[PDB]
Each structure stands twice: as structure tokens, then as C-alpha cells.
Amino acid sequence: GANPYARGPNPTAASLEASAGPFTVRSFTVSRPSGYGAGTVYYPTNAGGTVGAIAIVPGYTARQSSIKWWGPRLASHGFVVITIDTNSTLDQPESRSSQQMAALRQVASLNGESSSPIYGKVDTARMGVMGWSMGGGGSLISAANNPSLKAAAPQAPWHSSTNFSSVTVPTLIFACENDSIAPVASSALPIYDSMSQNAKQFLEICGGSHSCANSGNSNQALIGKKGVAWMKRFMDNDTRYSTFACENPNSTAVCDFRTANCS
């Protein structure tokens with residue numbers, strides 16, 4: 001019958017393009033980070049049920065600031081979101097993936113800690129991974145190693161290998177057309193093309209620098225719609241979001257769009 005994981009009102013373009021979803025958001029600093037440098041947890045105060053958890057990792061040299069805007073944007077649509085700082089700003093993708101999974105583990109721990117603001121708010125069986133550049137490569141390694149993850153949505157990803165043919169997790173890749181750090185043609189697009197077994201999507205922002213999906217970007221309506229739609233469709237099995245998740249947004253800001261096995 002009814003999808004037990006469906007949360008919130010039926011979506012519209014307007015509701016997904018808005019700065020905030022329907023739920024009220026609060027946040028806290030993780031008091032004793034377990035396996036990573038630091039974290040901020042964003043959560044809805046008024047979802048009508050337990051929600052999935054998403055862990056988000058920055059790029060090389062970067063901090064939570066670069067990725068922070070996802071915390072409220074996703075949590076306001078019914079997710080617990082942890083943004084991390086890595087143990088070192090100079091950690092590489094494999095380390096970033098371990099730390100991302102350690103952050104998801106700690107959100108699972110906090111869900112069982114009666115003093116935590118997220119006590120009983122998380123469905124620890126439903127998790128997703130996001131991140132920028134080496135933190136995006138780390139997200140893809142997390143998905144490859146942990147195929148029970150329900151969705152991945154890295155941005156301007158990079159890894160030392162572009163072969164993610166093992167990934168069976170639904171994966172949306174955000175890319176930035178004018179990326180000079182991890183050029184689309186040598187990084188994000190090969191990574192996308194490698195993935196044969198999954199629902200997948202490629203969305204490249206016109207004229208975007210390497211930071212085109214970071215906090216402060218000028219395309220939050222489109223990028224936030226797609227990220228929330230992908231996570232709703234695949235972490236919540238919420239087919240109300242199937243068309244938003246799978247469609248070509250046919251948008252001025254989109255300079256490359258691909259998708260496969262999307263429903």
C-alpha cells in the first residue's frame with residue numbers, strides 16, 4: 001500500500017526550487033567526532049516519521065563552509081545531514097570515504113543516544129553520500145564499498161581512478177563546465193560513463209568553476225531541486241519525485257545532461 005518513507009507535501013517545481021523545504025531545521029556541533037575531524041548535524045524538528053541520513057565531505061584544503069548550504073536545504077525536506085571536516089584538510093579520497101562512513105556511523109550512534117537532538121529521528125537503514133571533488137570521489141568509493149547506501153550525489157568529483165563500474169547505488173553527478181581543477185572531460189564525465197549497473201544522472205552547470213555547486217552558488221534553485229529530488233526518489237523510494245529526479249530540467253544553466261536507468 002502506502003510508502004512508509006514518504007514525508008512532506010506533494011512536491012512542485014516551486015517547492016523544490018525554494019530556499020527551504022517544509023520542515024523546520026535545527027543543528028548542533030558533534031561533541032566528540034568519531035573517526036573524522038568535526039561535524040555539524042542538521043535535522044528536521046517536525047518530520048512525521050524517521051528520516052534517512054546523508055553525510056557530506058568537502059574537497060582538498062576545504063572545510064564544512066564549502067558544502068554547508070546542503071545541510072539546511074536537505075534537512076528542510078526531511079533528512080538528517082552531517083557535514084564534516086576531515087581529520088586533515090589534505091586527506092585523499094580513500095580516507096575521505098572512511099571518514100564519511102564514520103560520520104554516518106556516528107549519526108546512527110546519536111539516533112540511539114537519549115541526550116541527542118536526533119534521538120529516534122533517523123532510519124539507520126536509509127543513508128546517502130555527497131561531497132565535493134575528492135569528497136565526491138570519496139562518496140563514490142563509499143557507494144562502491146557499501147552498496148546498501150540508497151543514493152549518492154557527488155559534485156565536481158575526482159578520484160585517482162575514474163572506474164566506478166562496481167557502483168550499483170543510484171548516483172547523480174553534478175559537474176561544472178569550466179572546471180580547471182578536475183576537468184569534466186577527464187574526471188566527472190569518465191566517472192559517469194563508467195557506471196553501467198545503476199540509475200544514474202549527469203548535470204553540468206554552464207560556465208561553472210570547480211566551486212559551482214558549493215555554498216554561495218547562483219544556481220541553488222536548480223541544484224537544490226535536483227539534489228533533493230534524487231535523494232527523495234532513491235533514499236525514500238518516493239516516486240512522487242520520479243519526474244523531478246529523472247527529467248532533463250531543459251534549463252539555461254544546464255550545458256550537459258545525461259541519465260540512464262532512471263524511474
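All residue numbers here begin at 1 and follow the chain in the order shown.
So this one's X-ray crystallography, 1.5 Å, going by the header.
Yeah, the Cβs are placed from backbone N, Cα and C, and that goes for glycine too.
What Swiss-Prot records for this protein:
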type	residues	note
MUTAGEN	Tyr60 to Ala (Swiss-Prot position 87)	Displays increased enzymatic activity on PET bottle. Displays decreased enzymatic activity on PET film and on BHET
BINDING	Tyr60, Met134, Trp158	poly(ethylene terephthalate) binding site
MUTAGEN	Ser66 to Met (Swiss-Prot position 93)	Increases activity towards 1-naphthyl butyrate
MUTAGEN	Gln92 to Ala (Swiss-Prot position 119)	Displays decreased enzymatic activity on PET bottle and on BHET
MUTAGEN	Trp132 to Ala (Swiss-Prot position 159)	Displays decreased enzymatic activity on PET film and on BHET
MUTAGEN	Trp132 to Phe (Swiss-Prot position 159)	Increases activity towards 1-naphthyl butyrate
MUTAGEN	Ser133 to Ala (Swiss-Prot position 160)	Loss of enzymatic activity on PET bottle and on BHET
ACT_SITE	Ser133	active site, nucleophile
MUTAGEN	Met134 to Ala (Swiss-Prot position 161)	Displays decreased enzymatic activity on PET bottle and on BHET
MUTAGEN	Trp158 to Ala (Swiss-Prot position 185)	Exhibits highly impaired PET degradation capacity relative to wild-type PETase. Also displays decreased enzymatic activity on BHET
MUTAGEN	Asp179 to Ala (Swiss-Prot position 206)	Loss of enzymatic activity on PET bottle and on BHET
ACT_SITE	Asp179	active site, charge relay system
MUTAGEN	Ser187 to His (Swiss-Prot position 214)	Displays increased enzymatic activity on PET bottle
MUTAGEN	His210 to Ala (Swiss-Prot position 237)	Loss of enzymatic activity on PET bottle and on BHET
ACT_SITE	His210	active site, charge relay system
MUTAGEN	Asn214 to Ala (Swiss-Prot position 241)	Displays decreased enzymatic activity on PET film and on BHET
MUTAGEN	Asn214 to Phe (Swiss-Prot position 241)	Increases activity towards 1-naphthyl butyrate
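The structure, with features from Swiss-Prot marked on it.
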residue : record               : Cβ within 10 Å
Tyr60   : mutagenesis position : 18
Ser66   : mutagenesis position : 24
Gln92   : mutagenesis position : 15
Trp132  : mutagenesis position : 30
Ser133  : mutagenesis position : 31
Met134  : mutagenesis position : 30
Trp158  : mutagenesis position : 26
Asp179  : mutagenesis position : 23
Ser187  : mutagenesis position : 23
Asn214  : mutagenesis position : 24
*Give the sequence-ordered list of residues that share a chain with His210 (mutagenesis position), lie 6 or more positions from it, and have CB atoms under 8 Å from its CB.*
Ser133, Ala156, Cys176, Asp179, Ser180, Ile181, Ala182
*Specify all same-chain residues, apart from the site residues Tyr60, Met134, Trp158, whose Cβ lies within 8 angstroms of the center of the Cβ atoms of the poly(ethylene terephthalate) site, ordered by sequence.*
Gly59, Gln92, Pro93, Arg96, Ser133, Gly135, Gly136, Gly137, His159, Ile181, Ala182
*Determine, from DSSP, whether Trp132 (mutagenesis position) sits in helix, strand or coil.*
strand
_Cα-Cα distance linking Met134 (mutagenesis position) and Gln92 (mutagenesis position), given in Å to the nearest integer_ = 7
*asked:* Between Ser187 (mutagenesis position) and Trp158 (mutagenesis position), how many Å separate their Cα atoms?
replied: 6
*Which of the three DSSP states, helix, strand or coil, fits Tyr60 (mutagenesis position)?*
coil
*Do me a favour and check the Cα-Cα span between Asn214 (mutagenesis position) and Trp158 (mutagenesis position); whole Å is fine.*
15
